[PDB]
Amino acid sequence: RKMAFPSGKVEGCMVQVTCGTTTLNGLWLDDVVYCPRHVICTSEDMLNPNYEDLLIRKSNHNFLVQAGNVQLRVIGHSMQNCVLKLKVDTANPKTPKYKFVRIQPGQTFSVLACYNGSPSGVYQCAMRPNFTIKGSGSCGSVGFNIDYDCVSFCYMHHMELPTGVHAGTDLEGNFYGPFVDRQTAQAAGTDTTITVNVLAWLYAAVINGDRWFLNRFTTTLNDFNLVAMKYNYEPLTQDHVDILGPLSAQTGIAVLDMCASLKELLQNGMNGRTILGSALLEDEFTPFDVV
Amino acid sequence: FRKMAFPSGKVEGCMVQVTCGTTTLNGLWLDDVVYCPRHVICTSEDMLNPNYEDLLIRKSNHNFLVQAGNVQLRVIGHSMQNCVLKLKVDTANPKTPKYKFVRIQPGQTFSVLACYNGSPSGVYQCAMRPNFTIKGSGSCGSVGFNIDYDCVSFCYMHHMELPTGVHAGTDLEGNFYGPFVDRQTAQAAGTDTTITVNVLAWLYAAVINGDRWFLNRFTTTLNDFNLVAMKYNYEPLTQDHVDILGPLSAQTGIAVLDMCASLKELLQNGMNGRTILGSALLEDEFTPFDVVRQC
């Protein structure tokens, strides 16, 4: 069961930002509301937005920020990459311990999906290798991990792409992948399985006592990558084999032996079986998640 | 289309740790009462055949250490309602949400906040299986809930792990779901069925999301589909069910019975190398309300 983190510490930060005709979600941390800069655009302006120019025509009072029933007073505003930063007259009393992290493809986090500043649901997801999220007016929703009462914020939703997938940035406002906050013809590159996440998950099934998919073979890293890429799997790298090291030594299965198992699995299928609870190979669990 | 849990911060503010003797598990703290599974007072020995009436007669308040994180709560009274043990406490939880104690039917879904000894670890969406079990994740005493307009409707509290890896528990008034007891005795889940009405709502969710390949010009019968359904271990489809799907049929232009034809024709021939919304197994853990609520 993919669990998302408890959302409460992020609910306490979700606000509503409005600029003219446009509303979306912002993130209240101390005395700064963070949100996507395109809150300042019309639909028209999304074709070719000049963000410096649009922002220069704005005062603090053009930005209406409501945390629940209470309108917050914006006393300054500043663009950093594609994120807007509104200084407010009131540090958020509900501010958790928190840090900003940029995550890399394959890693997981929870998303607090909101609508106009009210949290609507939480879900667990992975950053796909093409830098998108297969997910679910949630602009400004944030993705995060919690580690011993400290929320590490890693993602903010910005755009929806033509194939029904989401693109966004870190909280320094820097996009993941080649995407811009422009309604252009940008499209997701070919998406591939997070191979290392399937192997960590295969080791999880050995931990919960299911060994039926194993075989007597082994493989080389190179021969594995050659087979697996023909099924559109991400290359496995020496650094992936290392990260899996602790799962290996715990189940006594060496990594390349599990690689051999996966190769056969892609060749055969499940033959009716399920492994953990699933009838397909799951790539949204990391080696850190399983342990 | 992702399964989504309700946000859990209103429930997080309610989780406490409850220890009696050497036993430790999770409690729910609403106003001046802490709720938790009664088998907290149980010894490894008594768990084979316990007389909860007796072993709680012999317990008094000081036997229950209740900690709200970095705060021990003073128990000032105890009582049992069915299989839930209720603890009056010195203080009343200021984070208590507006709430209702509710009991749900098989095939309804809800969100669980798993906790390890009073500290919430994570949250997932799940469904109450037709055999009254939860396929799920030191979680004992964790609760299930649905949120509607800032009202937490609690519907589940976890008691038992069953030998097949599933979970068994009660409503918040202490009544078990399914033929299970809170003793360490041989108990198993019945053969599980698929939640038909939830599979049909999930097929509707697919035509809304633009995957319409499984549709067929055909119409079938309540009776003749139900025979095709008993043979695949699916729950029978009733008229209240069809009524429940009328919204989604109106929105999509596909009558429930014509969607049933689609379902019956995919139960025999499969997807022939296609998939529904990126999945090849028939998801049965989304209710109608869940699909409407998300579309």
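Swiss-Prot numbering applies to chain B: residues 3266-3402, 3406-3563, in that order.
The deposited model was determined using X-ray crystallography, 2.5 Å.
Using the three backbone atoms N, Cα and C, a Cβ is placed for every residue, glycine included.
As given in Swiss-Prot:
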type: ACT_SITE; residues: B:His3304; note: active site, for 3CL-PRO activity
type: ACT_SITE; residues: B:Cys3408; note: active site, for 3CL-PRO activity
type: VARIANT; residues: B:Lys3353 to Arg; note: In strain: Beta/B.1.351
type: VARIANT; residues: B:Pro3395 to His; note: In strain: Omicron/BA.1, Omicron/BA.2, Omicron/BA.2.12.1, Omicron/BA.2.75, Omicron/BA.4, Omicron/BA.5, Omicron/BQ.1.1, Omicron/XBB.1.5, Omicron/EG.5.1
type: VARIANT; residues: B:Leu3468 to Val; note: In strain: Zeta/P.2
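What Swiss-Prot annotates, mapped onto the structure for a quick look.
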residue: B:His3304; record: active site, for 3CL-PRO activity; DSSP class: helix
residue: B:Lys3353; record: variant position; DSSP class: strand
residue: B:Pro3395; record: variant position; DSSP class: coil
residue: B:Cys3408; record: active site, for 3CL-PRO activity; DSSP class: coil
residue: B:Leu3468; record: variant position; DSSP class: helix
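Each of the recorded positions B:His3304, B:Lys3353 was scored by the number of other CB atoms within 10 Å of its CB, and the largest score is that of B:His3304. By neighbour count, meaning other C-beta atoms within 10 Å, the densest spot among the recorded positions B:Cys3408, B:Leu3468 is B:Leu3468.
There are 21 other CB atoms within 10 A of the CB of B:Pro3395 (variant position), with all protein chains counted. In this structure the alpha carbons, written CA, of B:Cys3408 (active site, for 3CL-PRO activity) and B:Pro3395 (variant position) are 22 Å apart.
For the gap of 3 residues left open between B:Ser3402 and B:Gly3406, the distance from one Cα atom to the other is 10 Å. Here B:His3304 (active site, for 3CL-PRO activity) is compared against the variant positions B:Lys3353, B:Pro3395, B:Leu3468, and the shortest C-alpha distance is to B:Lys3353. Residue pair B:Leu3468 (variant position) / B:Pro3395 (variant position) shows a Cα separation of 16 Å.
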